[PDB]
Amino acid sequence: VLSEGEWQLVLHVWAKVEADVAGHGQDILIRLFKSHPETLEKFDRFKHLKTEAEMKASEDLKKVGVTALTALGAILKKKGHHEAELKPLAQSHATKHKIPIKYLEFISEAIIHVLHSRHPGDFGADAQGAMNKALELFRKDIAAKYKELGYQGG
Ligand code: HEM
């Protein structure tokens, strides 16, 4: 799917994320919630967080962000050979929480935005394209695992 060069650009910027998984996770979630507020409804433990400062102060939100970016990091490092990592995540998202593919599109946008905000010198056009392809492949494979479980992802 992705070229070896595209994967290298993906994993190069991901190494920058790993310098501060918590801070990236916070900014991505807060960007997702501000750009698409309906996504905040999937997090009942976050309903009382009304301001950006309250979200940044919530260790719970921070930990949830770290858990997400950790799983995505492990998937990206498989360079497309991620069935074993993607199936449990698809099941969690399709049976417990029911997350539509469109919401995975929303957070992908927030991921790209935060990465370019923090690392423009390591996230120009070729790298953005590479990361977009990797996230597209993630969403496409999650969608197929969704259907396999009987959840159509809408
Ligand atoms: C790249 C995108 C995402 C990744 C990698 C991801 C990953 C994860 C992981 C690893 C868990 C923990 C599951 C477990 O231990 O069984 C989780 C939980 C969850 N995810 Fe996602 N997720 C993503 C996107 C989203 C989006 C966009 C939403 C909602 C808008 C969402 C909602 C949830 C919820 C509600 C939970 C359960 C956490 C809790 O309620 O305490 N996720 N996610």
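We number each residue from 1, going along the chain as drawn.
The backbone N, Cα and C atoms fix where each Cβ goes, and this holds for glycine too.
Sequence annotations record features per position, and here Swiss-Prot assigns heme b binding site to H93. Classification of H93 (heme b binding site) by DSSP places it within a helix. Sequence-distant contacts (6 or more apart, same chain, Cβ under 8 Å) of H93 (heme b binding site) comprise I99, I142, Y146.
Where Swiss-Prot documents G121 to A (Swiss-Prot position 122) as a natural variant, the accompanying text is: In metmyoglobin. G121 (variant position): 6 other CB atoms within 10 A of its CB, across all protein chains. In the three-state DSSP scheme, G121 (variant position) is classed as helix.
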